[PDB]
Amino acid sequence: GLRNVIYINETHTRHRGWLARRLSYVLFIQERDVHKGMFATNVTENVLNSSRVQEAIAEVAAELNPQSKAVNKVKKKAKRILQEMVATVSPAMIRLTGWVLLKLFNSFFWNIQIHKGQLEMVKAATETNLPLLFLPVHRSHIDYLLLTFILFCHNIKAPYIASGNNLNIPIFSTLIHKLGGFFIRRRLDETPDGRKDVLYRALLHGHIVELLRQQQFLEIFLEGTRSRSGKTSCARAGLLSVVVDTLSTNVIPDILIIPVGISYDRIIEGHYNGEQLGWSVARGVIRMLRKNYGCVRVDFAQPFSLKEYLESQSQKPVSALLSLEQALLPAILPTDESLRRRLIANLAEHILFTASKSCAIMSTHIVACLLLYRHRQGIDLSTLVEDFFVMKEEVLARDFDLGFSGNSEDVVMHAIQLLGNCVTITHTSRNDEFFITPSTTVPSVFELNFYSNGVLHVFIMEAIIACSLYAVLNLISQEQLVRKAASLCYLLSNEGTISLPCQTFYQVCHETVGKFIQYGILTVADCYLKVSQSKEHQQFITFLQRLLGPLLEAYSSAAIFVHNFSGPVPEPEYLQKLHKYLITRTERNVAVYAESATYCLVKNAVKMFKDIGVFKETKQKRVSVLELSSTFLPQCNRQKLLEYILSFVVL
Ligand SMILES: CCCCCCCCCCCCCCC(=O)CSCCNC(=O)CCNC(=O)[C@H](O)C(C)(C)COP(=O)(O)OP(=O)(O)OC[C@H]1O[C@@H](n2cnc3c(N)ncnc32)[C@H](O)[C@@H]1OP(=O)(O)O
Ligand SMILES: CCCCCCCCCCCCCCCC(=O)OC[C@@H](O)COP(=O)(O)O
C-alpha cells in the first residue's frame, strides 16, 4: 500500500476533459492549499524586540567605547545580519518551483514512493497546532527538494530549512529565501579576535525561538556534509542545543520530532571516488541530466514529543561514563555543564539511528552487497537471481522495507544497468546466459562499496558476532563470546551507528547472540554453545565475516603504519601520509580488499586511535599536532595493539 508522488492523472485533478488531461500537471498545482497566511509574519522586528537580543546589542555597545551613541551602529550591524538570514516565503514561487520539479523529477527518476500509513501519522501531527522538526539523513543534493515537494503534494505547509552559508551568493540567494531556506553562518566565528560573536548567537537563538513561537515546521540536516561512504556519519549538536534551550525555559509548550529516511537507487552525483581518494562544467551538467536513474523512497519514522523524551531521560539512572580507552585498554594491555552536553549528543545520535533504520533497501544496494562479498570472482545471472531472492527475504525477516517490488528476474536486470561503470556483462561459451564480474580496480571498487554500504546497517550487529566466533575459536562460553563482541563494538564505535544510545554494547551483543540461538546457527550444549556444521549455515557465517573485511583491514593497515611514527606531525598532513600507505597496498596488490583504501575509513582509524589514547592531541591556532602517548611510547605496546585487531580479521 504505497503511493507514487510523481504520477499525476485526470483522476488526481477535479476537472476531467480533453483539454484538462493535457494540462493535468497545471490543474494539480492550482488545487494546492498554500494560501500565505500560515507562514511567519514580521520576524525581523519580533527578533530585534526580544530582551536577550537587546541585552546582546547593549553589551557589544559597552565594549567599543573608550556619550554612548555607538548603540545605533551595532543595532544597524545587528539588523544587517537578520536581513540576509531570515527567509521571506512566497507561495507564488512555491507553486512555480513545484511545477518545474514535477517535470524534472518525472524525467530523471523512474518514480518516488511514500507509505500511505506513515504520511497519515505526519498529517495527524499537522492536525494538532504544535511546531514540527523534520530531521532527514543527508545522502545527495536532491534531499533539499524531496522533503518540501512531498508535503506540498499533500498540501502540508512547506518547512523552513537551515541552509548552509556555502549556497548564499548574489541573485540565487533570494530564490532560496522564497522557498523557505534561511541561511545560517558556519562556526559562529566571523574572526578569531573576540572569540564567539555574542551578538550573532543572540540573533540566531532569537530567530529560531521566534520561528517556533509562531508554530511552524523546521527542517535541519544533523550531518553537516552529505555522507561519502554511503552510511550515516557522526551527529552535529549545534542547532538541537538551541531547540532544547527553547523548550527548557518553558517559552514554548512542546515540539514534535520526525526522523526522515530518504533512499536513492542511484544518487544523481553518481560515484564519490574523486573526493573518496584526493566549458568543462557545462558538458558535465548536460551529461548528468540526460541519464535516467532508478527509484526513490522517503520514509517518516513515527513522531515523538521532545518534552516526553527529555522527562523520560531524567527518570533513568546514572549515565555510564566508561571511556573508550577505559573500556578497551584492559582487554588490549593485560561536570554539571558536561551532563547536558552529553544529553543533547545522545538525543542527536538517537534521531540519526531512527532516521537511518527507516531508509528502505534498494535493488542496487543488495546487488552490490552480493557482487562484492558473496561472489567477488563472478557468477551466472540465473545463479545471482536465486541468491538475490534469498537475500531479499532475509531483509524482510528483520522488519526492513524494500524499494523494489517488481519481478525478481527483472529488478536485477534493471539494477545491473545502473552499476554499468562497475560491472561487465560477458557471454560464457556453450551457455546461452549472461556472466557478471565486478571491477576490482581502485577507481571502480569504491563506487560498488558506496552502494553496498546501503545494506551494511542491516547485518552490522550479526557481523560483529560472526567475527567474534572466529576470534574466540583461535564449544564457546556464552559470557566469553559476548565480552569479546562487546570489545569489537567499542573498536568500530567511531564509524556508523551500531545501537541506540540508551542500550549498552553488552546487552545488544547479548540479545544478538540470543537471536543466533533462534536461527539455529548456535545451539546450547554461564552456558556452552556449539556452532552448527551445515553447508547452508557456514556460507552465511563466512559471508558475515567478509562483510567486516574492509572495516577491519583498514584498521589493521593503519595499526601497521603506526609502528614507524616519529616526532609530532600536523593531522591534515598525517591523514595524507596515512591515506597514501593504504593506496600503495592496492597498487602493490598486497591488500585483500581494495575497499579499505577509502578516505572515510582513514578519518575513522585516526579518530579511533585518539579515543584509545595512542595519539595525545595538543592543538594551537587552526591545525592540531599529533603527539605519541606515554602508554604507547614504547615499540612493544604498538605491536600488542596490532595483534589484537589482527585476531578479528580472517587469515
Ligand atoms: C515544492 C517547493 C520546493 C522548494 C525547494 C526547497 C529547496 C531550498 C534549498 C534549501 C537549501 C538547504 C541546504 C541545506 C544543507 O546543505 C545542509 S548544510 C548543514 C546545516 N546545518 C548544520 O550545520 C547542522 C549542524 N549545525 C552545527 O553544528 C552548528 O549550528 C554550526 C553550523 C554553527 C557549526 O557548529 P560549530 O563549528 O560552531 O561547532 P559546534 O561543536 O557545533 O559548537 C557550536 C556551539 O553549539 C553548542 N553545542 C555544540 N555541541 C553541543 C552539545 N553536544 N550539547 C549542547 N550544546 C552544544 C555550543 O553552544 C557550542 O559552542 P562552543 O563552541 O563555545 O562550545
Ligand atoms: C534551487 C532549486 C531550483 C530548482 C532546480 C534544481 C534542480 C536540481 C539541481 C541539480 C542537482 C545539483 C547538481 C550538482 C552537481 C555536482 O555537484 O556535480 C557532480 C560532482 O560533484 C560529482 O563528482 P564525483 O563525486 O567525482 O563523481
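Just so it is clear, chain A uses Swiss-Prot numbers, and the residues here are 87-152, 159-370, 379-434, 456-595, 609-659, 703-828, in order.
The header says electron microscopy, 3.4 Å.
Note: Cβ is positioned from N, Cα and C throughout, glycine not excepted.
What Swiss-Prot says about this protein:
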| type | residues | note |
| --- | --- | --- |
| MUTAGEN | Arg89 to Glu | Abrogates mitochondrial localization; when associated with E-98, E-100, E-101, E-102, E-107, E-108 and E-118 |
| MUTAGEN | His98 to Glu | Abrogates mitochondrial localization; when associated with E-89, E-100, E-101, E-102, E-107, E-108 and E-118 |
| MUTAGEN | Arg100 to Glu | Abrogates mitochondrial localization; when associated with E-89, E-98, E-101, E-102, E-107, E-108 and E-118 |
| MUTAGEN | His101 to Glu | Abrogates mitochondrial localization; when associated with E-89, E-98, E-100, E-102, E-107, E-108 and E-118 |
| MUTAGEN | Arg102 to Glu | Abrogates mitochondrial localization; when associated with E-89, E-98, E-100, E-101, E-107, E-108 and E-118 |
| MUTAGEN | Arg107 to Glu | Abrogates mitochondrial localization; when associated with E-89, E-98, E-100, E-101, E-102, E-108 and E-118 |
| MUTAGEN | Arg118 to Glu | Abrogates mitochondrial localization; when associated with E-89, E-98, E-100, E-101, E-102, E-107 and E-108 |
| MUTAGEN | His230 to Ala | Abolishes catalytic activity |
| MUTAGEN | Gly273 to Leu | Abolishes catalytic activity |
| BINDING | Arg278, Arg279, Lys288, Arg293, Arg328, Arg462 | CoA binding site |
Exercise. Around the Cβ of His230 (mutagenesis position), how many other Cβ atoms lie within 10 Å? Please give the count over every shown protein chain.
Key: 18
Quiz prompt | C-alpha separation across unresolved stretch of 21 residues from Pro434 through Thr456, Å | solution = 30
Quiz item: Under a criterion of Cβ-Cβ distance under 8 Å and sequence separation of at least 6, what residues of the same chain contact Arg107 (mutagenesis position)?
Solution: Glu96
Quiz item: Rounded to a whole number, what is the Cα-Cα distance in Å spanning the 13-residue gap between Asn595 and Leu609?
Solution: 12
Quiz item: Which recorded positions, if any, among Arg102, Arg107, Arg118, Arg278 have a Cβ under 6 Å from ligand 1, given in order along the chain?
Solution: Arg278
Quiz prompt | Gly273 (mutagenesis position) and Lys288 (CoA binding site), distance between Cα atoms, whole Å | solution = 24
Quiz item: To the nearest angstrom, what is the straight-line distance from the CA atom of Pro152 to the CA atom of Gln159, with 6 residues unmodelled in between?
Solution: 10
Quiz item: Who sits close to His98 (mutagenesis position): which same-chain residues at least 6 apart have their Cβ under 8 Å from its Cβ?
Solution: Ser110, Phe114
Quiz item: Between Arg462 (CoA binding site) and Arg118 (mutagenesis position), how far is it from one CA atom to the other, in Å?
Solution: 42
Self-check item: Shortest C-alpha distance to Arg102 (mutagenesis position) - which of the recorded positions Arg89, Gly273, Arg293
Solution: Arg89
Self-check item: Cα-Cα span in Å, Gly370 to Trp379, with 8 residues unmodelled
Solution: 23
Quiz item: When you tally the Cβ atoms that lie within 10 Å of each candidate's Cβ, which of the recorded positions (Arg100, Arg102, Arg118, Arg278, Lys288) has the highest tally?
Solution: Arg118
Quiz item: What Cα-Cα separation, expressed in whole Å, is found between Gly273 (mutagenesis position) and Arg279 (CoA binding site)?
Solution: 18
Practice problem: Any same-chain residues 6+ apart from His101 (mutagenesis position) with CB under 8 Å of its CB? Would you list them in sequence order, or say none? | Solution: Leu113
Quiz item: CA-CA, which of the binding-site residues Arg278, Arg293, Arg328 lies nearest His230 (mutagenesis position)?
Solution: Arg328
Quiz item: Rounded to a whole number, what is the top Cα to Cα distance in Å among the residues the record ties to CoA, namely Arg278, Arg279, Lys288, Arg293, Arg328, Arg462?
Solution: 20
